[PDB]
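Visitor: Have a look at this one before I ask anything.
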Amino acid sequence: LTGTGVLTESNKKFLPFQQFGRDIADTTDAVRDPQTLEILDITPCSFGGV
Amino acid sequence: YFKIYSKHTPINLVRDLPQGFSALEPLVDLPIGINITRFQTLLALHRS
Ligand SMILES: *[C@@H]1O[C@H](CO)[C@@H](O)[C@H](O)[C@H]1NC(C)=O
């Protein structure tokens, strides 16, 4: 799963079978990393108009 | 794939299915790759 963003700690209660989270736009919203099995939140990097 | 979903619900009703809602969480995915058209349940006998 390729993408760009800021990876932070998450407080979302992922069930054990659940791997990743998805938003309305079908982009990944959270991920469970291998080798640690901990739940990471994915937030897009800052952007806006100039 | 043989997908199995399960949920344990503690009940206290006598005969029929309790009326409510409870989602079933998956247990295991089994890469069987086989043909299935029939199924049968396994029970246990009680001998005194
Ligand atoms: C390796 O990954 C597995 C998950 O497939 C995990 O249970 C295990 O803790 C990992 N081992 C190490 C040393 O990170």
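What you see of chain B is 200-247, where the numbers are those given in Swiss-Prot.
We read in the header that electron microscopy, 2.4 Å was used to get this structure.
Using N, Cα and C of the backbone, Cβ positions are placed for all residues, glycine too.
Okay, these came from Swiss-Prot:
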- B:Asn234 to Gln: Increased resistance to neutralizing antibodies (MUTAGEN)
- B:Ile210 to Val: In strain: Omicron/BA.2.75 (VARIANT)
- B:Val213 to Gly: In strain: Omicron/BA.2, Omicron/BA.2.12.1, Omicron/BA.2.75, Omicron/BA.4, Omicron/BA.5, Omicron/BQ.1.1 (VARIANT)
- B:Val213 to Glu: In strain: Omicron/XBB.1.5, Omicron/EG.5.1 (VARIANT)
- B:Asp215 to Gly: In strain: Beta/B.1.351 (VARIANT)
- B:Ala222 to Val: In strain: 20A.EU1 (VARIANT)
Visitor: What kind of secondary structure is B:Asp215 (variant position) part of, going by DSSP in three states?
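Guide: Note: B:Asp215 (variant position) is coil by DSSP, not helix or strand.
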Visitor: Measuring Cα to Cα, how far is B:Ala222 (variant position) from B:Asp215 (variant position) in Å?
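Guide: Rounded to a whole number, the Cα-Cα distance is 19 Å.
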Visitor: B:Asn234 (mutagenesis position): which of the variant positions B:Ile210, B:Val213, B:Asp215 is the nearest Cα neighbour?
Guide: B:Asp215
